[PDB]
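S.K.: Starting off with a structure, shown below.
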Amino acid sequence: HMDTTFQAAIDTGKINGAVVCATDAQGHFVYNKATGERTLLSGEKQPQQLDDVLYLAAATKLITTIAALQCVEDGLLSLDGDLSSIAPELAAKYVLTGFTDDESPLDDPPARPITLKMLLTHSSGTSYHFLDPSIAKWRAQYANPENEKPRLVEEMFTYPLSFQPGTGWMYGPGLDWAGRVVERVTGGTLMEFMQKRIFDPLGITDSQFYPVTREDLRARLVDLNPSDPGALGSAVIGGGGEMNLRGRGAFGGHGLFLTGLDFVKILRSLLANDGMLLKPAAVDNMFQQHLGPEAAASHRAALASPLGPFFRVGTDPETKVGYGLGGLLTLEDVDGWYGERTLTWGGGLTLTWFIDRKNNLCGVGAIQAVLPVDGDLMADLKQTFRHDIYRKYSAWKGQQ
Ligand SMILES: CC[C@H](C)C(=O)O[C@H]1C[C@@H](C)C=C2C=C[C@H](C)[C@H](CC[C@@H](O)C[C@@H](O)CC(=O)O)[C@H]21
């Protein structure tokens, strides 16, 4: 029902198309579909194609997670080790607990060091100012940077922690920090490490972080069009591009561009656990609850908050979930849908991916929206992909 649902959204003019890639571990059931059209900078239209270069936005976080776990394999990092020496900027942040009645900020020194595991699971305290009202308020007052000057990760995320390290959960720049850590301990750029350790082993050559300078990639960027002549990825993240525009260096949180075909190669290596990226035991460890008890309660509060629908990635409020290394982790089966310990996340408002080891399925669905982006319709279109792909999988299994 992707087909009739996606076409109806094209006919209303609210999307231009979609890219969907899914596969079981062995490549028996494979579904790859590009739908609709893209617009070139000239105004010329072309059919959407499976090798169009997509903005991943926060689907970058999964790839940065792998890179950081590969550094763990190398012995350059550990999951629970103290990051204060590699990332002194993180050690220096205090913990904002709230405000007075005269709106004065109450903070406290951090009770413990920040660790890689905390960065990978959004339990370090580093929170996105646009999701955290307390950090939003703090930013309004003690930050008035209206200078557009490009900033490094460490110059962009200057806010205090939202909670004591390890005790809460809030979506934030934890993977931008982790990417910076990976650069500092490897002595090269995040892209250099990923190209060597993730993209090369999978035969991936059509990848770049923002800004996409490669001419061959620019010729296939869906997001290089008259509505987005900067190729900022506006349609994916609901509008803007501010953060990409303002940035300097790779952002492990959001910055990657990649085809749908190449992204599903990454998903499928983790699904098959084929040793191409990480040793099998390190992959297994990704599909576990890595929030402690207090952090897990905070996660569930966030999931019941007004932002909860974004944080749930389409899973039902009655489904028990945690946070693994790489995304949301279901903690129970949904018959006919995600098995327990399915890992899932997404990018912006338009893209979502999942890895379901129990039922042997992974996939990415990436809507190519038209500005202004209808957020409510994007949620329906993503859900349609997430459920219809299991319908298509069952139909195929039934035909054998
Ligand atoms: C910058 C990208 C961010 C991290 C992202 O793409 O994460 C995705 C993934 C999804 C599974 C869960 C999410 C949870 C909360 C948000 C709705 C977020 C999108 C924010 C984006 O729409 C605006 C920013 O870019 C700020 C700006 O543009 O002002 C989304």
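We count from 1, first residue shown onward.
Per the header: X-ray crystallography, 2.3 Å.
Cβ coordinates come from backbone N, Cα and C, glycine included.
Mutagenesis annotation in Swiss-Prot: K61 to A, H, Q, R or S (Swiss-Prot position 60), described as Abolishes the catalytic activity; the structure shown retains the original residue. If you look up Swiss-Prot, you'll see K61, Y171 marked as active site, proton acceptor, on the strength of experimental evidence. In Swiss-Prot, a mutagenesis experiment is listed as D107 to A (Swiss-Prot position 106), annotated with the note Leads to improved solubility and thermostability. One entry in Swiss-Prot concerns the mutagenesis experiment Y128 to A (Swiss-Prot position 127). Its note says: Abolishes the catalytic activity. Here Swiss-Prot describes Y171 to A, E, F or H (Swiss-Prot position 170) as a published mutagenesis experiment; the accompanying note says: Abolishes the catalytic activity. Annotation of the published mutagenesis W345 to A (Swiss-Prot position 344) in Swiss-Prot: Decreases the catalytic activity; the original residue is retained in the structure shown.
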S.K.: What's the CA-CA gap between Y128 (mutagenesis position) and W345 (mutagenesis position) in angstrom, rounded?
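M.R.: A Cα-Cα distance of 16 Å.
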S.K.: For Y171 (mutagenesis position), write down the residues of its own chain that are at least 6 apart in sequence and whose Cβ falls under 8 Å from its Cβ; none is a fine answer.
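M.R.: Sequence-distant Cβ neighbours: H122, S127, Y128, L131, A302, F311.
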S.K.: Pop the Cα-Cα gap between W345 (mutagenesis position) and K61 (mutagenesis position) into the table, whole Å please.
M.R.: 9
S.K.: Would you mind sorting out which mutagenesis positions among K61, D107, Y128 put a C-beta under 6 angstroms from ligand 1?
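M.R.: Once distances to ligand 1 are taken from each Cβ, none falls under 6 Å.
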S.K.: Of all the mutagenesis positions given, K61, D107, which residue's CB has the most CB neighbours within 10 A?
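M.R.: Compared across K61, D107, the most Cβ atoms within 10 Å surround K61.
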